[PDB]
Each structure stands twice: as C-alpha cells, then as structure tokens.
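**Student:** Dropping the structure in here first, questions after.
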Amino acid sequence: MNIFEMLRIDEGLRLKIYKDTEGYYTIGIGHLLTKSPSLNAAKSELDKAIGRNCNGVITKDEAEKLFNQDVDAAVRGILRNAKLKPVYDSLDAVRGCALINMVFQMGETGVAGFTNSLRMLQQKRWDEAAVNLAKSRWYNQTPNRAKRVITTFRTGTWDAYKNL
Ligand SMILES: [Cl-]
Ligand SMILES: [Cl-]
C-alpha cells in the first residue's frame, strides 16, 4: 500500500464533474475545481487544468495526471510549512501517509491549525493524538474517512485500508 492507493480509496474516481461532500465542484480523484456555485466556472477551471475543451469530462489518464500533481502539491506543502515539516520528518513512512492524506483533503493551512494533535504526533503519543484528532469538525463531517486516517496514525499499519 502507498499514498496513491490510499487516497484512491478515500476519494474514489469520477470522470465527470461532481460535487464533493461539501458541495464543491470536483473531478477525477478528489481534484477540487472551484468553491464557486457556478458550473460554468467549474468547466472553465477544468479546461484550464487539462489544457483542452473537456465539456465537463476527462479520461482516466487525465484524472491520473491531475492526481499526481495534486499529491505532489500536498507533499511540497508539507515540506515548506514550518509547523508541518518537523512533524512529517519525525514520522515513520506509514504514519507520514496519514499526514499527507489530511493535507490533500483539507490543505496545508487547514492541517497546520491542528496544533495540539501535531504536537502529540511529534511526541509519539499515538492514543492521545487519536482522541484529539477526533474532536474536530473533520471527524464529524467525514467520520469513516477520518476513522481510517486516525487509525493509521494510531497503529502505523495499513490495517484500516485492508479489505476495501
Ligand atoms: Cl468536537
Ligand atoms: Cl467519510
């Protein structure tokens, strides 16, 4: 299992513009197009991202291309962030994926705000971090996903993604 497989499970794959859990226009593997309610705006964003007139639909290869760019951006966001980098460097490879998963979903800024959980992760207090992470809007709005991620941080194994 790796970060790509993990996010593919959490985000799924859709080749036509759809709305994410928050009601935002998205496509491919969780690639947010815009927070604007305008489908037209979303369509334009899509064409700009892909480099052709898509009319709202893309190929699997295109979805995969966007996906690689998105994972790259998440990782780079972590590496550039002063609060994130030290935690990320302190974690084993599996747990690191859980952190990348969060950034992909909520953005660098969003995750950097989880101050207390970040400190607990850096201290390797797994059970305590898990409880703290669960006291969030994040956990309450997307509980199944949050549970998989939190379990990953808690155990350092891929168990939560096994049998999916
Ligand atoms: Cl809460
Ligand atoms: Cl969920």
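Heads up, header says this was done by X-ray crystallography, 1.8 Å.
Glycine is no exception: its Cβ is also placed from the backbone N, Cα and C atoms.
Pasting the feature list from Swiss-Prot:
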type     : residues                      : note
ACT_SITE : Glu11                         : active site, proton donor/acceptor
ACT_SITE : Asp20                         : active site, proton donor/acceptor
BINDING  : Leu32, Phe104, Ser117, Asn132 : substrate binding site
MUTAGEN  : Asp20 to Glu or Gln           : Loss of 99% of enzymatic activity
MUTAGEN  : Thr26 to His                  : Facilitates transglycosylation more effectively than hydrolysis; covalently bound substrate
MUTAGEN  : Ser117 to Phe                 : 10-fold decrease in enzymatic activity
MUTAGEN  : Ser117 to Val                 : 50-fold decrease in enzymatic activity
MUTAGEN  : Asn132 to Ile                 : 5-fold decrease in enzymatic activity
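I'm curious about the neighbourhood of these features; can you describe it?
**Tutor:** DSSP gives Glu11 (active site, proton donor/acceptor) a helix state.
Sequence-distant neighbours of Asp20 (mutagenesis position) (same chain, 6+ residues apart, CB-CB distance under 8 A): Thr26, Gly30, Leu32.
Reduced to three states, the DSSP call for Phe104 (substrate binding site) is helix.
Secondary structure at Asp20 (mutagenesis position), as computed by DSSP, is coil.
DSSP classifies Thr26 (mutagenesis position) as strand under the three-state reduction. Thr26 (mutagenesis position) has a Cβ environment of 20 other Cβ atoms inside 10 Å.
Within its own chain, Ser117 (mutagenesis position) has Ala129, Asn132, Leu133 as residues 6 or more apart in sequence whose C-beta sits under 8 angstroms from its own.
In three-state terms derived from DSSP, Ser117 (mutagenesis position) belongs to a helical segment.
Other C-beta atoms found within 10 angstroms of the C-beta of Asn132 (mutagenesis position) number 19, with every protein chain shown included.
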**Student:** Restricting to the chain of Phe104 (substrate binding site) and a gap of 6 or more, list residues whose Cβ falls under 8 Å of its Cβ, or answer none.
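**Tutor:** Residues satisfying the criterion: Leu7, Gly30, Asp70, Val71, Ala74.
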**Student:** For the recorded positions listed here, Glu11, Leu32, which shows the highest count of neighbouring CB atoms within 10 A?
**Tutor:** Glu11
**Student:** Work out the three-state DSSP category of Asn132 (mutagenesis position).
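**Tutor:** The three-state answer is helix.
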